[PDB]
Amino acid sequence: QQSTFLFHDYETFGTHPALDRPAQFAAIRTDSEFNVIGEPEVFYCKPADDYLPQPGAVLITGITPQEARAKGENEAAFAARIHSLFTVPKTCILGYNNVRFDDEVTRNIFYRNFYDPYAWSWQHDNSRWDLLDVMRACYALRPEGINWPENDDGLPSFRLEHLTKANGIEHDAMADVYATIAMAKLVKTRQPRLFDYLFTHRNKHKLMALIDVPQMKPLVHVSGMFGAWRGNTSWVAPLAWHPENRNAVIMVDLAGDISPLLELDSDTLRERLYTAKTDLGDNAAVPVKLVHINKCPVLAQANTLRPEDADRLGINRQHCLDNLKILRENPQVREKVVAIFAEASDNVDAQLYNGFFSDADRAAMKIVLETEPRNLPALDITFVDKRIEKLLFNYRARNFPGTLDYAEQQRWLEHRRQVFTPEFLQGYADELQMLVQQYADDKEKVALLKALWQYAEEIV
DNA sequence: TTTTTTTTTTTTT
Ligand SMILES: [Mg+2]
């Protein structure tokens, strides 16, 4: 049984992993060294008739719902192809921004179509990765050997195509699958030691081994939330485990200003923390970040950021060191910072994270999954979690409408009307109109916009 | 195994 990597990319009909719908899936299996060892896997998803794609998405992809309808299968079947692949044992599933995008799409796809939302990321020696912060880490800590591209600002960029184009390699789902593989090869070759460190430290216990909460042991963290002006980097001190989020540890940015932490109380810090930057004043921002141990965060030994590297990124070493001393010498801050986080929708599509399912409920859902579509009306199952009845109804109506009775068909009509209100339909047309006037002399973009209008006429 | 819709930021469609 061989360890593989499954590189994958989704095209979608919008940015929202729960509310929007997938259009296309692309994947290829490689060996540990990133040599291709299987056929390309590309296929489309038919959108159910309770949905209209966002115009912006479709303009970027070039994939129309008509195209997807013609070329694809229903979501249930789409979910089932994606799942067989994903649950091949000893598979590491990865892409480019997948942890914060594609993996969300996957969780919701399995959630909607009765597969476990997470098991593909851990069962049977499975795992996941994401090359995005690998690229960021490399630039920040061992930039040598790779060309780092900039914007009209001078800031380093990490858009995939910007990176591949800058390194003489090369929208199209399968093309992005190759670009990701190519990017994995590049770093592996130019910086194997860092690559090894980041691969090994995906592990949460490996990460906990690095996290010393009681002593506030300083670390280097790379993250987009720091922004390209610092090359996404800073030194960090772990203060506490998040009181409500098992996968989060509360951390202080040692480069920021630690006086609002020293001075304000917990309630004022909380209020300060949740004020936007624009409607923030002459006041300092609270320099606290959550780091999520399950999301392949880049966390290394403090001294991994080399003096010259810190100097390149313009990160004040002594300032950090000063803050770390103060924080260690003011234990009460920890009490306040934790208290910040100890405070705490009718669409079932949006309620995946409401919680796990009981044991009765998972066995029942298992049976939903194993039943031929045609046989579900004959089932009559009882669930406890109120999500499931709704999950089931959407599942059946969206994927197997030939299967619904009149009551169910009436319920579905109602549902469609509640989605396609006149106010929603007005909003959709306005956007299309607005867009057709912006790209009036673009034969490609005008024809997409037009196909989107027709599709709305034809399904609503 | 997980964090949904207050903040940071940048990328994903
Ligand atoms: Mg992508």
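Numbering of chain A is taken from Swiss-Prot, so the residues present carry the numbers 7-176, 181-354, 360-475, in order.
If you're wondering, the header gives X-ray crystallography, 2.0 Å.
Here the Cβ of each residue, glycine as well, is placed from N, Cα and C on the backbone.
The following features are taken from Swiss-Prot:
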BINDING   A:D15  Mg(2+) 1 binding site
BINDING   A:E17, A:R165  substrate binding site
BINDING   A:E17, A:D186  Mg(2+) 2 binding site
MUTAGEN   A:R148 to A  Strongly reduced ssb-binding. Reduced ssb-dependent nuclease activity
MUTAGEN   A:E150 to A  About 2-fold increased ssb-binding. Weakly increased ssb-independent and ssb-dependent nuclease activity
MUTAGEN   A:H181 to A  Residual nuclease activity
MUTAGEN   A:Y207 to A  Strongly reduced ssb-binding. Reduced ssb-dependent nuclease activity
MUTAGEN   A:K227 to A  7-fold reduced ssb-binding. Reduced ssb-dependent nuclease activity
MUTAGEN   A:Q311 to A  2-fold reduced ssb-binding. Weakly reduced ssb-dependent nuclease activity
MUTAGEN   A:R316 to A  Strongly reduced ssb-binding. Strongly reduced ssb-dependent nuclease activity
MUTAGEN   A:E318 to A  About 2-fold increased ssb-binding. No effect on ssb-dependent nuclease activity
MUTAGEN   A:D319 to A  2-fold reduced ssb-binding. No effect on ssb-dependent nuclease activity
MUTAGEN   A:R327 to A  No effect on ssb-binding and on ssb-dependent nuclease activity
MUTAGEN   A:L331 to A  No effect on ssb-binding and on ssb-dependent nuclease activity
MUTAGEN   A:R338 to A  3-fold reduced ssb-binding. Reduced ssb-dependent nuclease activity
MUTAGEN   A:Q448 to A  No effect on ssb-binding and on ssb-dependent nuclease activity
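Locations of recorded Swiss-Prot features on the structure.
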{"residue": "A:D15", "record": "Mg(2+) 1 binding site", "Cβ neighbours (10 Å)": "27"}
{"residue": "A:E17", "record": "substrate binding site", "Cβ neighbours (10 Å)": "23"}
{"residue": "A:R148", "record": "mutagenesis position", "Cβ neighbours (10 Å)": "19"}
{"residue": "A:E150", "record": "mutagenesis position", "Cβ neighbours (10 Å)": "7"}
{"residue": "A:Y207", "record": "mutagenesis position", "Cβ neighbours (10 Å)": "18"}
{"residue": "A:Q311", "record": "mutagenesis position", "Cβ neighbours (10 Å)": "12"}
{"residue": "A:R316", "record": "mutagenesis position", "Cβ neighbours (10 Å)": "11"}
{"residue": "A:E318", "record": "mutagenesis position", "Cβ neighbours (10 Å)": "8"}
{"residue": "A:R338", "record": "mutagenesis position", "Cβ neighbours (10 Å)": "13"}
{"residue": "A:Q448", "record": "mutagenesis position", "Cβ neighbours (10 Å)": "12"}
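Taking the C-alpha atom of A:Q311 (mutagenesis position) as reference, the shortest distance to any of the recorded positions A:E17, A:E150, A:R165 belongs to A:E150. Checked against ligand 1, the recorded positions A:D15, A:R165, A:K227, A:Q311, A:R338, A:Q448 give A:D15 in sequence order as having a Cβ less than 6 Å away from one of its atoms. In the deposited model, 4 residues between A:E176 and A:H181 are left unbuilt, and the Cα atoms of these two flanking residues are separated by 11 Å.
Distance across the unmodelled 5-residue segment, from the CA of A:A354 to the CA of A:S360, is 16 Å in the deposited entry. A separation of roughly 11 Å, to the nearest angstrom, links the Cα atoms of A:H181 (mutagenesis position) and A:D15 (Mg(2+) 1 binding site). Considering only the binding-site residues A:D15, A:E17, A:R165, A:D186, A:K227 (mutagenesis position) has A:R165 as its nearest partner by CA-CA distance.
When the Cα of A:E17 (substrate binding site) is compared against those of the mutagenesis positions A:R316, A:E318, A:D319, A:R338, the shortest separation belongs to A:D319. Here the recorded positions are A:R165, A:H181, A:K227, A:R327, and the one whose Cβ sees the fewest other Cβ atoms within 10 Å is A:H181. The Cβ of A:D319 has fewer other Cβ atoms within 10 Å than any other of the recorded positions A:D186, A:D319.
Taking A:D15, A:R165, A:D186 as the binding-site residues under consideration, the smallest Cα distance to A:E318 (mutagenesis position) is found for A:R165. Taking the Cβ of A:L331 (mutagenesis position) as reference, residues of its chain lying under 8 Å away and at least six apart in sequence are, in sequence order, A:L264. A:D319 (mutagenesis position) sits 30 Å from A:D186 (Mg(2+) 2 binding site), taking the Cα positions as reference.
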